[PDB]
Amino acid sequence: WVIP
Amino acid sequence: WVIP
Amino acid sequence: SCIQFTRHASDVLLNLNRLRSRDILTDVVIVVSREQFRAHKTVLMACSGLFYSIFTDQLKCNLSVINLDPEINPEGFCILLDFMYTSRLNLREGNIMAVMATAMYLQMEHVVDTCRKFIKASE
Amino acid sequence: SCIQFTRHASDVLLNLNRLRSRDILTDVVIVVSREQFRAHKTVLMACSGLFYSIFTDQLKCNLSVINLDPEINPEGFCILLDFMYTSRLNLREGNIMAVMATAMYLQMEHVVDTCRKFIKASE
Ligand SMILES: CSc1ncc(Cl)c(Nc2ccc3c(c2)CC(=O)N3)n1
Ligand SMILES: CSc1ncc(Cl)c(Nc2ccc3c(c2)CC(=O)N3)n1
Ligand SMILES: [Cl-]
Ligand SMILES: [Cl-]
Ligand SMILES: [Cl-]
Ligand SMILES: [Cl-]
């Protein structure tokens, strides 16, 4: 999971 | 396009 | 000896979401506490272990309406349906418990994992 | 303020290809010079400008069989159908002309672009  |  | 187009999977999913937003070729209605959500059976199966099991069943594969367990929160479902079609999860302090419970029921293992991690960080 | 799961689009496409290989919920047969290819209308639309136009048509959206132009090579189509479901293109000296012609007909702009580039490199 990432900060888009 | 890339070499997978 | 194939070549690979990096953005292809993302572009396919973006187009599938465009079809969903315009209600094109949607073939099922998911009912959650009287709220109704239109979707593509194939996308639901591709994202959820529960929908995969439902639509591979010889009788249920032909149903145009699926009713979820009454304990399922419609907002939690809406957030997960948006995630299925976009890879983006709108996870907030106010919805994390409903989102985790819905993801556990839908059998969306990666969503369950991030919810567990975010909850553990807050304790 | 969403979080994003990097591998989600790739995982969805991988599962859609698993459904195709097991012939699960395929809803159309594409006929190419007597060869028949089963697929999901939504995936075809998501990858091709031609299929997008066909299945948004109020009459054609209901067809279970689509016949392509007799000039279309079945091998070129098979390579492109595999690309649609995997992001991998099996581009070879022996098939590049048939693949480019099929991609131009199917309106798959990124495939047409790589074929033009690979052909230009060989001259
Ligand atoms: C297992 S083979 C397979 N073949 C095709 C499909 Cl459409 C599919 N979907 C599916 C099954 C289980 C799970 C998910 C999707 C997401 C998750 O967390 N668990 N699986
Ligand atoms: C344009 S809006 C839109 N909405 C939904 C879908 Cl399913 C769609 N597909 C599509 C249209 C045109 C093209 C492709 C896909 C690939 C390509 O090269 N050209 N387009
Ligand atoms: Cl029904
Ligand atoms: Cl998931
Ligand atoms: Cl027909
Ligand atoms: Cl393309």
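Going by Swiss-Prot, the residues shown for chain C are 7-129, listed in order.
From the backbone N, Cα and C atoms, a Cβ is placed for every residue, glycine too.
Under its mutagenesis annotations, Swiss-Prot gives C:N21 to K the following note: Abolishes interaction with NCOR2 and HDAC2, no effect on interaction with CTBP1 and transcriptional autoinhibition; when associated with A-116 and 376-Q--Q-379. Neighbour list (C:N21 (mutagenesis position), Cβ cut-off 8 Å, at least 6 residues apart, same chain): empty.
Among the features that Swiss-Prot reports, domain 'BTB' is placed at C:32-99.
One mutagenesis experiment catalogued in Swiss-Prot, C:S59 to A, is accompanied by this note: Abolished ubiquitination by the SCF(FBXL17) complex. Within 10 Å of the C-beta of C:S59 (mutagenesis position) there are 12 other C-beta atoms, taking all protein chains into account. DSSP classifies C:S59 (mutagenesis position) as helix under the three-state reduction.
Here Swiss-Prot describes C:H116 to A as a published mutagenesis experiment; the accompanying note says: Abolishes interaction with NCOR2 and HDAC2, no effect on interaction with CTBP1 and transcriptional autoinhibition; when associated with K-21 and 376-Q--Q-379. C:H116 (mutagenesis position) counts 16 other C-beta atoms within 10 Å of its own C-beta, drawing on all protein chains shown.
With respect to their backbone Cα atoms, C:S59 (mutagenesis position) and C:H116 (mutagenesis position) stand 18 Å from each other. Across the domain 'BTB' (C:32-99), the DSSP tally of helix, strand and coil residues reads 30 helix, 15 strand, 23 coil.
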